[PDB]
Amino acid sequence: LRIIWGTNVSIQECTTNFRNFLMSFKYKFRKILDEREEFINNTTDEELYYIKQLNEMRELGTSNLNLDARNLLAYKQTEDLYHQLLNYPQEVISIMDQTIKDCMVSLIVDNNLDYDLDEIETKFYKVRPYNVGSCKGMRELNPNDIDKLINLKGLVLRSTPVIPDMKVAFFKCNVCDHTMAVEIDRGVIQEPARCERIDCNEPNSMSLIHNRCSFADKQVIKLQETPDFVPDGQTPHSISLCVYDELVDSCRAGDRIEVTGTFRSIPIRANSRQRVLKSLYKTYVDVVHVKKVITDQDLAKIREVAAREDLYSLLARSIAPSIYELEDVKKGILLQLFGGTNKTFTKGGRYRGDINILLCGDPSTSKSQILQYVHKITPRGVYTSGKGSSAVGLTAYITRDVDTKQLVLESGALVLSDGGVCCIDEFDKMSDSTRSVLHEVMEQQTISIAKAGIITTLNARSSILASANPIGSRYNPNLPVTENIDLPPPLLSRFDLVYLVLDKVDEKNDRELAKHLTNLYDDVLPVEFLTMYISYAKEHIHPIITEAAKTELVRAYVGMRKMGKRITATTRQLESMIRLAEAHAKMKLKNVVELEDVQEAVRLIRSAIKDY
Amino acid sequence: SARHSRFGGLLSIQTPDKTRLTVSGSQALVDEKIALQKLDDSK
Amino acid sequence: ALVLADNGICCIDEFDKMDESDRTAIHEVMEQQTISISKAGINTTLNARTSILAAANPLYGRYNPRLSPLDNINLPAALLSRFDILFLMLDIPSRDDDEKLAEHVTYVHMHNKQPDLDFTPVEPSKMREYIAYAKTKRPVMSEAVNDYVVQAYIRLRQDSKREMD
DNA sequence: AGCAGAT
DNA sequence: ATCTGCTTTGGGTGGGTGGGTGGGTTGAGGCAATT
Ligand SMILES: Nc1ncnc2c1ncn2[C@@H]1O[C@H](COP(=O)(O)OP(=O)(O)OP(=O)(O)O)[C@@H](O)[C@H]1O
Ligand SMILES: [Mg+2]
Ligand SMILES: [Zn+2]
């Protein structure tokens, strides 16, 4: 008879109980348990749940079964099983795993299906319980909880590289070349004193072939508690975790996760020579479950919105609803998000499809708001402020890993914005070296670093949406834009659009703005739909120019040159106009650039040249 | 064993007479022939 | 120290002297109300909805009437604008006021107690509990008050433009 | 003092 | 089964032909680059 050590509960009864639970169970039991019986339907609740879950798992070939604890309390049989799971998690999880495998094989055996049985026999099967009681606190873990299932909510802080954990040792003889694999128990190798071969019984002739053993994946994570659990505001404590097999690399640094595991404790050796152990035991958590806290229909909805006659103003309004009366700026930013076509050229250089916009004006107006909105919308991008230590940094820089004491090349904000929008909030205050790397990016669209023995180039195909403020307390219309902005002419000449949003004091304008602001205390689109639409268009559509567009572009450029001797427009404006027309075509999901696209692009560029 | 080596499942097998022996391993937790094989091999 | 002040008022003395790093930190706090750390050793982001109470001295060490306030203040104009209320306290010699201050300080030095007797100060505990009670509350505003504040805003903007002239 | 080796 | 023998913690009562990706981390002083 098999009995768990220190208890009086049979393993056979546990196995049969859980098998009965799995083969026969319905969600209606859970619904009645939670006092939600009136919500019971007639098809899903009356159909076997875990049998369906096993069938689908077999169809998909997966093995891990996510189990909810309450369902054990829902079935009369399994109350004791639930309590035992909460008190003796290891053995209970073991019997659960074997019962899962046994029922999996029994299903095929009974249903005489054509599915291969050898493949099923080869698989290790597992269960991942979760929601096993009110989550406790890292500061409330007393010794009473050692070897017991607990729930912890905390913020990931770090995760070590995968550790190879040994399962089966491999030994080879030096006089007969006979090999046999010996399992491992609690980290001790039961290495033989002589070959198992009768013919060659030579003693103490075993060697460990390290690369022929069997290993399993292990990883150590560090966890820190949530802010709301801090009683006064002191430094949050830290607990260490251990994740094995498919939970390895299941969470990235900085994530909020809820972890279910067994609170274990292990002795620590005093030194790496003897067997003496410190009286203080070190704790950790053995995790068994972790939680983190386009379709044809989507395509059809996208076509439906695209067919709308008033699409342009709709997207413009939806970009930043809370801002008031900045239609031109919103339209320009909407064009920037989509981005113009990118050209891969043979016999010629690469031509960038990005759009760079500078939002410069008085401090009163709303400019950081628009950058925050754009960051939210952008499928890829960063937020940064020049001369800001908080920001990661605009340029790739060589550093030393404090955790591992190694040199690592870390990419800056510009490189991490590849294919996206990098919003720089404070463009005015910038280091000269930062303004050099920015020039190299906006010109060559790559960052080259040749220090610390490394010579490498990093792609930085990212748009830029910066903001600027005047030197004084307000913008002086009399002086030119260059004098007020305090930026080199070489630098503010590269932006495709420059927007002068000025807070001129007008009775009507102030009245309207105050009314809007106080009221804050034409449909609009959700941010998720907007970002998905933008990503779809940016990944699939690639508009092309046509003869009519070619005529209108040439004519508009010539007209913009003839206005002036003073040079009104330069060849830069032609590239800006073509990029803006391409972006406007992208927004309509059109594969061609019509007269309307080029005409819209000129209207925005000419207006931008206008007050700027 | 599906779980790692340090999972730590302990067993108590009952002899025909009222004495309990201790075995370690999930396979033992499930099976009895494996338990007896481990008993013999651990000598 | 800023972390301890999260969701509370921060008491910063000698604000003008402060280094550019801390100035950028507070600039971030006011705009975003967030504490961000970007280091290889650790990467932890904490929200900070905390108020700032600053004390500073003019550029030359004393206020100069000839120079306007802006020039007297070393701090960026944007930082001054972001402040909800900016108080400028000056030390003007005067026979009566000087005599009153001297009598007050000197009585405090001789007797070790407050000199005033016209009114009795309220107990600190009562004031603290009332402040907490007020923090617990939540008022509301109507449309008529909205119109009144809007009118006040246009009046203030016109006056401020005229003054800025 | 615990553990690693030669008679 | 008994007798013989080396080495710690971590630290200068082992050292710099073992080094600093094996840990002992502030304080002062010189140098290039930044100003
Ligand atoms: N539609 C709007 N027009 C003008 N000002 C606005 C509008 N909406 C909000 N604001 C004001 O702008 C503030 C947000 O803008 P923000 O303070 O970032 O200004 P900025 O010009 O980007 O920079 P700075 O920080 O130097 O003032 C809001 O707090 C509100 O006071
Ligand atoms: Mg701003
Ligand atoms: Zn052999």
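So for chain A, numbering is Swiss-Prot's, and the shown residues are 177-469, 501-728, 739-781, 789-836, in order.
So this one's electron microscopy, 3.2 Å, going by the header.
Cβ coordinates are placed from backbone N, Cα and C, and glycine is handled just like the others.
Per Swiss-Prot, domain 'MCM' is recorded for A:518-725.
According to Swiss-Prot, the ATP binding site annotation covers A:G568, A:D569, A:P570, A:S571, A:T572, A:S573, A:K574, A:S575, on the basis of sequence analysis. For the recorded site, A:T572 (ATP binding site), the DSSP three-state label reads coil.
According to Swiss-Prot, the mutagenesis experiment A:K574 to A carries the following note: Loss of MCM2-7 complex helicase activity.
Using a cut-off of under 8 A between C-beta atoms, the binding-site residues A:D569, A:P570, A:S575 that neighbour chain C are A:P570, A:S575. Proximity to ligand 2 at the level of Cβ atoms, with a cut-off under 6 angstroms, picks out A:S575 from the binding-site residues A:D569, A:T572, A:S573, A:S575. Residues A:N676, A:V708, A:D710 surround the recorded ATP site, their Cβ atoms falling within 8 Å of the Cβ centroid of A:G568, A:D569, A:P570, A:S571, A:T572, A:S573, A:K574, A:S575, which are themselves excluded. A:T572 (ATP binding site) counts 17 other C-beta atoms within 10 Å of its own C-beta, drawing on all protein chains shown. Taken in sequence order, the binding-site residues A:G568, A:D569, A:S575 that lie near ligand 1, meaning a CB under 6 Å from one of its atoms, are A:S575. Under 8 Å, Cβ to Cβ, and six or more positions away along its own chain, A:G568 (ATP binding site) finds A:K574, A:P677, A:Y682, A:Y706, A:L707, A:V708, A:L709, A:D710. Counting every protein chain shown, the Cβ of A:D569 (ATP binding site) has 16 other Cβ atoms within 10 Å. The Cβ of A:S571 (ATP binding site) lies under 8 Å from the Cβ of A:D710, each of these being in the same chain and 6 or more residues away along the sequence.
Within 10 Å of the C-beta of A:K574 (mutagenesis position) there are 23 other C-beta atoms, taking all protein chains into account.
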